[PDB]
Amino acid sequence: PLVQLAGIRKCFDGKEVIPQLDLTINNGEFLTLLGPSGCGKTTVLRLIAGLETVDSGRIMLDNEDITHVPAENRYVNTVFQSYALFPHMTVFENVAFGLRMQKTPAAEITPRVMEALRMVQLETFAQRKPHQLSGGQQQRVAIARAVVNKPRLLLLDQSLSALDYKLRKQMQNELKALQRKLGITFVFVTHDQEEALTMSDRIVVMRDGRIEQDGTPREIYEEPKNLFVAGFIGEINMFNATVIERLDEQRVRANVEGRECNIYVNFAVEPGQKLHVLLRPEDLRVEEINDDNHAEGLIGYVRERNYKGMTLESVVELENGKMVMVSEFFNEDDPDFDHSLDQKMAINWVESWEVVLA
Amino acid sequence: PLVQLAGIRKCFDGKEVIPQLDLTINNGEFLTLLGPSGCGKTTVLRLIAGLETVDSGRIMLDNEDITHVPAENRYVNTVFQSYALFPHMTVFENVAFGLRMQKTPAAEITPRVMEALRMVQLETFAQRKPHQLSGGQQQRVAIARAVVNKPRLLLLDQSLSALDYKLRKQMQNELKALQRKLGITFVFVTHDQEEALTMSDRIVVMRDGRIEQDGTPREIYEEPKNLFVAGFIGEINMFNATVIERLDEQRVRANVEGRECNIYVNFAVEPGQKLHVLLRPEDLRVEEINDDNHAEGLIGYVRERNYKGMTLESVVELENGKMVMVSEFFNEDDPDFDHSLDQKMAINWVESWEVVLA
Amino acid sequence: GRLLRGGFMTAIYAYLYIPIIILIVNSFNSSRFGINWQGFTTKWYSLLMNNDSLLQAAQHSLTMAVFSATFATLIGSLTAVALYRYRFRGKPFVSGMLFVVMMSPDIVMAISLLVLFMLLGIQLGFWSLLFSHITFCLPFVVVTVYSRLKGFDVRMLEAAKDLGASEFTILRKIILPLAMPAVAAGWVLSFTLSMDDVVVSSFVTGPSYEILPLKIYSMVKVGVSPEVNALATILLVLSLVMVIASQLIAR
Amino acid sequence: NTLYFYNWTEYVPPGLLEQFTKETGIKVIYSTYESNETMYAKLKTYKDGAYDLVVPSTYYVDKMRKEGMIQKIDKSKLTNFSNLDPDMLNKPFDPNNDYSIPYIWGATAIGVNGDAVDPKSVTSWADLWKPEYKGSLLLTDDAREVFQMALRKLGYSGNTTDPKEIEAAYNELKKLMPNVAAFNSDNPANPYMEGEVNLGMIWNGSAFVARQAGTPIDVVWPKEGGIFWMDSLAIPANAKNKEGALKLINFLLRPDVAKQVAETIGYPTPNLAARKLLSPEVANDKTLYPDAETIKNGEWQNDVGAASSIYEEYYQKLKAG
Amino acid sequence: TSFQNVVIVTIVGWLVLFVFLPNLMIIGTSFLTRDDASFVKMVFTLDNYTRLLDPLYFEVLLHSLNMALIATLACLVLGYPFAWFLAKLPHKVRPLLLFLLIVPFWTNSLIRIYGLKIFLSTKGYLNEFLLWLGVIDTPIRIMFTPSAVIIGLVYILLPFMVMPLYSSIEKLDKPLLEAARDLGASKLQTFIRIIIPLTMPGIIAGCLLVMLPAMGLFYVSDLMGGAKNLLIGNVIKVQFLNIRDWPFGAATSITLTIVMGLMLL
Ligand SMILES: Nc1ncnc2c1ncn2[C@@H]1O[C@H](COP(=O)(O)OP(=O)(O)OP(=O)(O)O)[C@@H](O)[C@H]1O
Ligand SMILES: Nc1ncnc2c1ncn2[C@@H]1O[C@H](COP(=O)(O)OP(=O)(O)OP(=O)(O)O)[C@@H](O)[C@H]1O
Ligand SMILES: [Mg+2]
Ligand SMILES: [Mg+2]
C-alpha cells in the first residue's frame, strides 16, 4: 500500500466537493479516475501532491504521516491540464529543471534530457521557446518534463488530449513500457473511456465526491452495480420488467415491455417487484418480418442511421414509443440488403445476456 | 461559396508553414479539418479571421475582398483552444461582451445570455469568476460566448475535448440543431475521428500544409486515395501483391503473401507490377484448423488478445514474420465457444471487399 | 498615423534634451552668465582638471549612488515579495512606515536622524550617509515591484514547487526574470534620487565627505561658473559610453 | 597638523590655498554650507564635530558671542592688521574686533537697466511706490532687507525693536505688493541678464559682474541710505588647531592675496593697502567703493533679540495676502 | 521556512531602527515647549496644536494640494501615450530608448533648471529664434507665472509616472486582446473595458509616486514662478531654521501627514 487516504474532506468557500473519501493505491498499479465533468478529480490529485491541504483526515505514504508536509518534500510528480510551462526558457531548460534541482551531476544532464525528447518525438525542437510551439507540442513537452525524473508516483491529468490517434497509441505504449520496466505507480485522469478500458487495471468512477464503483476494467462494462454506472460507461437501453413466477434458482419469468420472457436473476425475488433489464446496442439482433402475424419478438420501425465509422447505429421505435439503439457492423460491399428504411422490423435478444437490477 | 481562399501562402520566421492553398466553403455546411498534430490547421483558422494577415494571396467573402480588411469588420466568430477568458469579468459579462459591443438594445441582453447559458447547462454559475471553475465549465463558457451573437461563420478549435461522453453527445446534438435552424456555416477542427465522421458533411485531411484529400465522410473511410490517408483514419493492414494475369475485366489474379487470389482492380494494369492491398481489421475472418493440411488461407498464430470495450482486438503473426490485426465483438461473452489462446489458425477475406492501390 | 506618433515621441525627447545641448555649448563660452555667445574657449576645462577639490566630490557622489541604489533595490525587492506572498502577523505596520517616510518634509528627517546617530555613536561620514540614502529610495522600489507583481500567474509557482523548489531558487529563477523591468526601474530611480539630495546629507554627513550637490547649491552666492557645465558634459559622456559598450558587447 | 575651514564653495579661490600649504606644512580640509541658518543649527547641535575657522555674517557674528560659540582672536601676532581700512574696523556688532576680522563687504541699492529705463528718473526708495511701476519690480527674499527698506523710507532705524514701528513698516509694505513681480531666491544679477525685470533691488558687486558680461545695469545710491553687509573671520571656540587658523587669517590679510580675491570675484574688499593695487577704473568707481562719510555714517545689520520672530511672521503673512 | 523568517526579521528590524525611533522623538517633541540654547524644554503644553487654527495654514494646504493634483494629471496625460507608443516598437530597441529617457535625469536638478530658464526667458534662445525667422513680434513672457511651476514640476517628475506604467503595459496578455478584437471590438472600447482595468495598479503607483513627492518640491517652484504664493514647505522650513520653534514645526508636520493620509481614505 503506497498511498492511503482515510477520511479526507475538503470544502471550497463553504461548499462541499469531497465529503468523505477512502482510497488505497498500491505499487505497480495503473489506476484511472472517471467522472461526470465537475465532481472532483483535479482536487484529489492536488491533495495527493503538495498543493492545497486537507480540512480533516489523513494521508499516509509508505506508512508515514505526510498530511502536513509541503511540496518539494514528496516524491511525486504531476502533469497539469493547463500546460504549466515556463515561458522564458527553451525546451531544454524546461526539461532539465527537475534534474538540476536534485543536484544531478553535470555529465548526464544532456543524455537523459535527449532520451526523454526522443521518447516524445521532439528531439529537433530543443532550442525553441514555448510560444513558438503548438498545443500538442506543448503537451508533449510537459509529459517529458514530468517523466525525466524517476518518481514513484506519477499523477497525469488529461495528458493525451491534444494528440492525434496514431500518436496517442505510441504514447500509450511508451507509458506502459515505462511502467513495466521501472515500477512507477500511475494515477491517470481521462475522459476517453476506450483508452481507460484498454490501458488500465482498476477504474474508479466518481460522482460529487462519492466513489460509485471500483473494479477491474471488465466489471465496469460487464456488470454495472448502480443505474448511474450503467448509463455512463457506454450506450445502453433500459427495459422495465415485472416479475411473474419464480421458475428456477437462476431463471425467472417476467413481463418486460409487455412480452413474457425468461431472465437470469441471482438474488431474492418475489412476484410484484419492478426490475430493470439492461442490454447493450451490440447484443440485440434484428430480423425482417414481412408476414402480418408476429410471434416471439418485439415489433418496431427503423427510423434513421448514423454510420459512425466501423459501426452502423440504428434507431428503432416501438409501438410503445421508446428508442432501442441497435448497433451492428457496416458491410457496404455486401449486397444482401445491408440497409433499408421505413419498414416493420423485429428485434430479439439471446437469453442469459442481459443484466438484471432492482 | 461563402468564403473563397485563393493562393494563400504564409511563412513563419523564414520557414514555410502554409505553402499553397485553394479552398472553398459554402453555405449551411459542416467542414471538419483533420491532420497530424503540427500540420497548420489553427493558422488556417486565424487566416480566415481578421488576425494574422497573409503574406500573399486573396480571400473573398461573398463577392468582396477581405484580405486587408481588418478584424472587427468581419462577421466571423471563434472558439479558441486556450480558452481566452477575461479574468476580471464574471461569466455573465463574458457572455454579454459581444452583445454589448454591437450596440444591442438593453432589454434583450439578459434573456439571450440566459438562453445561451441554459444551452450549456451553466445557469447556476452566472455570478462566478472564471478562476473558480473547472476546465469543462470554462470551455462551455467559451462556446457560449461565441454562440450568443448568432454569426454567419463560426470556427471551433477543439471545443469538445474536456467533457465526458454523455455531455459531449448533447453538445454535438445542440450544435447540429442550431445549424439546421439558423443556417450557420461551421469550420470545426478536432482530433476525435468518430465524432468527425458522425457529424460532418465535408472532411479535409491535411499534411505539412497540403490538402491531401477532400470528400464526404464516406469517401474517407471506404475509398482512400493515398497511402497516408489510409494509415491515418483508422486501423488497417497492408499487404504486398504481384499481378500474375488479368481475367475478365473487374477481376485480376495476383499473388499476395504467397497465396494466389482474385482482386478487383478497375484500371489498366501490366504484369510485373507491385500493388498494395489494404484490408480493414473487421473484414478478415479467422478460422481454426485442427487438421495438418492447409488449403485456401494464410496460416498463422495468435499472439495476444486485447479487451477494448465492445470489441476484442487480436494480433496474429504469420510464418512470414508479419503481425496483422483482427477484430470482433467481445460482448459475445457468456458463450459456449469463442474463447481461445495461442494456436494455429487461418485468415481469409470475403472477396471484393478489399482496397487496391498502386 | 506613424508620422503623428513619431512627432509625439520626438517632441518629448526634444523637451528633455534641448537644454542639455545648451549646457554643452555654454561650457565653451567666455561669458560667466551664458545667455549669449562671446567666443570659443577651453579655459573652463583646464580650470576643472586642476581644481582637485570638486573631482573628489564627484567620486564620492558616484560611490554613494552606486552602493545606496544596489542595497535599496535588494531590500525593496525582498520587502515586496514578502508582502505579496509570505504570511506574517502585521503587514499594515510595515506598510505605514514606508508612507511616513514618503511624507517626511525632508527637513525633519535631517534633524531626527542626526540626533539618533549621535545617540548611537555612529561616526558621521560614509556610513551615516549610506544608512540615510537607503532608508528613503525604499518606498519607490517597493511600490514599483508591488505594482509589477500583481496579477501574477500562480500556475508557474505551483509547478516549480511540484518539481521541488526551495524558496530561494523559485524566487530567483521564476520571479526575478519575470519581474526584471520593475527591478531595473527601481535601480535607476534610486540612483537619480541619490544625486539631487542637498538637505539630509548636509546634516548627516561629517567634516570630510563632501558631495557634489552641496557644492553646486553653495555656489549660488558667487554665481555658478561654467565649470559645473564642464563636469556635467564629462559625466554625460561617461554614462553614454557605458551603455553603448554594454549593449554592443553582450546584448 | 591639519586645519578645518567652513566657508562658501568658491569664496577663497583654489590654488591660492596651495601656496599656504607650500609655505607651511598645514593642509586644509574644506567643508561648505548652504546658508547661515544651516551653519548655526549644525554648529549648535553637533558639539562633537570641531571646526577651526568659520565665516559668519554681520548678524551671526553677534548672537554667537553672548552664547559661547566663538572665541577671542589674539591680535598681537597678526602682523598685517594695519593693512585694513579703519572705517570698517570698529562697529557696534563687534566692539573692538575682539571676535571677528572683516573679510568681504558690500551694499544693496537700486539697479536700473539703462536700455529700457532712464537711470536718472529714479532717485530714492520712495520712487518705487509710484503707481506707474506696476508689475516690474524685483525684491530680495529675506525679511530683514525688505523691512529695512520700508523702515528707512519711513525714517526709523533698521533694528527698531519696537513693535509700533514694525506695524508701520508692515502697513507700508502692504501697498508695495501690486508692484512686485518676483522675489529673488538666487544671485541678484541672474534675473536681470534675461530681461525679466528692468528695475529693482541689486547688490553692487553683482551689478559690476553683470556689466562685465554685456548688460548695462547701472546702480543708483538711494538718498535714504544703502543697506550694508559684510562677512568676517572668527574661530569656533572648540578648536584643536588654533595657531593654524590664526596664521591663515594673517595669510588672508596680505595685500597681494586680497588683490587676487577681489579680482577673481567682483565684491569689494576691506583692505586699504590692496585697493590701491587694483585697476585705476575699479578703485575709482564710486558705487563699488563709496566715499568715507557714507560708510562711517552707515547702518549695519546688528542683532535684535526676540523681534526676529516678529519679522519672519510678518513676512509670512505679507506674501499670503 | 528559515529563509522567510530571516527576510521578515531583517525587514522589520531596519524599519523599526530607522523609522520608528525618530518618529517617537518627533511625537515627544511636538508636545513640548520652546527654549533658547536647548531647542526644547520639559514642559507639557497643547498650544503647539491649537495654533494651527488660523486660516493661513488651511489656505496654503489647499494651494499645495491644487498644484500637486494638476502636476499629477498633466504627467499622466503626457506619459500614458508615450508608454503605449513605446510598447509597440521592436524588442531590440526598447531598453535603449528607456535608458535614453532617464540619462537626462542623472544630472543635478539646479543646472537643468538653469538650462530651462536660459531657454524660455524673454532674452532666451527660443524668442530670438522665433524673432529672426518672423512671427512673435514682441517677446512671449512665460516665466514668473503659475504655468512655469507646472512646467518645472513635470520636467522634474516625468519618469516616476512613465516607468511604473511601462512595467504594467509590457506584461499585458496578448490572447485577451486578440479575443476582444475578434468579438467585434474597437480601439476605444478595448481601452475602456480591458486595458485600463488590467493596468490600473500601474496608474495608482505612478500617481502616488508623482503626487506625494510633489509636495516637497518648493525650490523649483520658487525659482520658476517667483515666491508670490506660499507653500507648506516654506512654512516648515522657516519654523525650523528661521524662527527656531522646533515643537511647532513638529506639530505642523504631524498634522500634514495625518491629513494627507486620511484624504486617501
Ligand atoms: N477555486 C474554486 N472555488 C470555488 N469552487 C471551485 C473552485 N475550483 C473548483 N470549484 C468547484 O469544484 C468543483 C469540482 O472541482 P474540479 O475542478 O477538481 O472538477 P474536475 O472534475 O476535476 O474538472 P473537469 O470538469 O475538467 O473534469 C467545480 O464545481 C468547481 O466549480
Ligand atoms: N510563433 C511560431 N513561430 C514559429 N513557428 C511556429 C509558431 N507557431 C507555430 N509554429 C509552427 O507551426 C507549426 C504548427 O502550426 P499550427 O499551430 O497552425 O498547427 P497545430 O497547432 O500544431 O495543430 P494542433 O493543435 O492539432 O496540434 C509548428 O511547426 C510549429 O512549430
Ligand atoms: Mg480537470
Ligand atoms: Mg490547436
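By the numbers in Swiss-Prot, the shown part of chain B spans 16-373.
Technique stated in the header: electron microscopy, 3.0 Å.
Just so it is clear, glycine is given a Cβ too, placed from its N, Cα and C backbone atoms.
Taken verbatim from Swiss-Prot:
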type: BINDING; residues: B:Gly50, B:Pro51, B:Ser52, B:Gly53, B:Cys54, B:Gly55, B:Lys56, B:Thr57; note: ATP binding site
type: MUTAGEN; residues: B:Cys26 to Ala; note: Lower ATPase activity and transport efficiency
type: MUTAGEN; residues: B:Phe27 to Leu; note: Lower ATPase activity and transport efficiency
type: MUTAGEN; residues: B:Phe45 to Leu; note: Lower ATPase activity and transport efficiency
type: MUTAGEN; residues: B:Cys54 to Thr; note: Loss of ATPase activity and transport
type: MUTAGEN; residues: B:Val135 to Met; note: Loss of ATPase activity and transport
type: MUTAGEN; residues: B:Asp172 to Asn; note: Loss of ATPase activity and transport
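Features as recorded by Swiss-Prot, highlighted on the structure.
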{"residue": "B:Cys26", "record": "mutagenesis position", "Cβ contacts under 8 Å, 6 or more apart": "B:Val32, B:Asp70"}
{"residue": "B:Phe27", "record": "mutagenesis position", "Cβ contacts under 8 Å, 6 or more apart": "none"}
{"residue": "B:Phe45", "record": "mutagenesis position", "Cβ contacts under 8 Å, 6 or more apart": "B:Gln194, B:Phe201, B:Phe203, B:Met214, B:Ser215, B:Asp216, B:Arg217"}
{"residue": "B:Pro51", "record": "ATP binding site", "Cβ contacts under 8 Å, 6 or more apart": "B:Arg222, B:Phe247"}
{"residue": "B:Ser52", "record": "ATP binding site", "Cβ contacts under 8 Å, 6 or more apart": "B:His206"}
{"residue": "B:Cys54", "record": "mutagenesis position", "Cβ contacts under 8 Å, 6 or more apart": "B:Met221, B:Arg222, B:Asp223, B:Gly224"}
{"residue": "B:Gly55", "record": "ATP binding site", "Cβ contacts under 8 Å, 6 or more apart": "B:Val32, B:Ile33, B:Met221, B:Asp223, B:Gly224"}
{"residue": "B:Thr57", "record": "ATP binding site", "Cβ contacts under 8 Å, 6 or more apart": "B:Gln96, B:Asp172, B:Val204"}
{"residue": "B:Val135", "record": "mutagenesis position", "Cβ contacts under 8 Å, 6 or more apart": "B:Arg155, B:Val156, B:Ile158, B:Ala159, B:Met186"}
CB contacts for B:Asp172 (mutagenesis position) [other CB atoms within 10 A, all chains]: 21
Entry from the binding-site residues list B:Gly50, B:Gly53 having the most other CB atoms no farther than 10 A: B:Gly50
Reduced DSSP assignment, B:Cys26 (mutagenesis position): strand
Around the Cβ of B:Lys56 (ATP binding site), the count of other Cβ atoms that are within 10 Å: 21
Close-lying recorded positions around ligand 2 among B:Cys26, B:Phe45, B:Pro51, B:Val135, B:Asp172, where CB distance stays under 6 Å: none
Coarse DSSP state, helix versus strand versus coil, of B:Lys56 (ATP binding site): helix
Three-class DSSP secondary structure - B:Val135 (mutagenesis position): coil
Recorded positions (B:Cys26, B:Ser52, B:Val135) in Cβ proximity to chain A, threshold under 8 Å: B:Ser52
Listed recorded positions adjacent to ligand 4, that is, members of B:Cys26, B:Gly55, B:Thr57, B:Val135 whose C-beta is under 6 A away: B:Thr57
DSSP-derived structure type at B:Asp172 (mutagenesis position), helix or strand or else coil: strand
